[PDB]
Amino acid sequence: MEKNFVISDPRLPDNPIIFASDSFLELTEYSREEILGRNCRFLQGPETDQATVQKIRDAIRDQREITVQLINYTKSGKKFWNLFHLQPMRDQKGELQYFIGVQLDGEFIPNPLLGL
Ligand SMILES: *[C@@]12=NC3=[C]C([C])=C([C])[C]=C3N([C][C]([O])[C]([O])[C]([O])[C]OP([O])([O])=O)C1=NC(=O)[N]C2=O
């Protein structure tokens, strides 16, 4: 199963990605050494809806599941639609340890419906 996913560690500064799957690398055109330690926002760009980024911010603050459709950018500047499901994962004692993200490439909901 081709699974594009990244993991972030929130107990380190600015929630850096600590692991990215090969499907995520092949999708974003970045090398594995070019993503680790960075916040995922670098995929964002001029066309990224800031109102959607704000929702991701609230979901991380409140540590709950969210699903959003975003526009991200590859290393070479290409423009794709990212269907992204964010989800917390906690240790045995109920403390947040990581965030996992699951990506998907394609224009699922048409943009005129997403703008309303
Ligand atoms: C990004 N994937 C992604 C994966 C995880 C596990 C997490 C926690 C976040 C993301 N983001 C969002 C980014 O890291 C950040 O949380 C948001 O931009 C909001 O933060 P700020 O402080 O800037 O408002 C992802 N963002 C993307 O654009 N693409 C992903 O694949």
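Residue numbers in this text run from 1 along the chain shown.
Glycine residues also receive a Cβ, built from the backbone N, Cα and C atoms like all the rest.
Per Swiss-Prot, these features apply:
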BINDING   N39, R41, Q44, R57, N72, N82, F84, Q103  FMN 2 binding site
MUTAGEN   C40 to A (Swiss-Prot position 426)  Severe loss of light-sensing and light-dependent autophosphorylation
Secondary structure of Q44 (FMN 2 binding site) (DSSP, helix/strand/coil): coil
Intrachain C-beta neighbours of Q103 (FMN 2 binding site), sequence separation six or more, cut-off 8 angstroms: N4, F5, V6, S23, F24, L27, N82, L83, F84
Number of other Cβ atoms within 10 Å of the Cβ of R57 (FMN 2 binding site) across all protein chains: 11
Residue pair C40 (mutagenesis position), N72 (FMN 2 binding site) - Cα distance, angstrom, rounded: 10
Residues that sit under 8 angstroms from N39 (FMN 2 binding site) by C-beta distance, when 6+ apart in the chain: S8, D14, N15, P16, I17
Where the record names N39, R41, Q44, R57, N72, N82, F84, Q103 as binding FMN 2, the maximum Cα to Cα distance in Å: 17
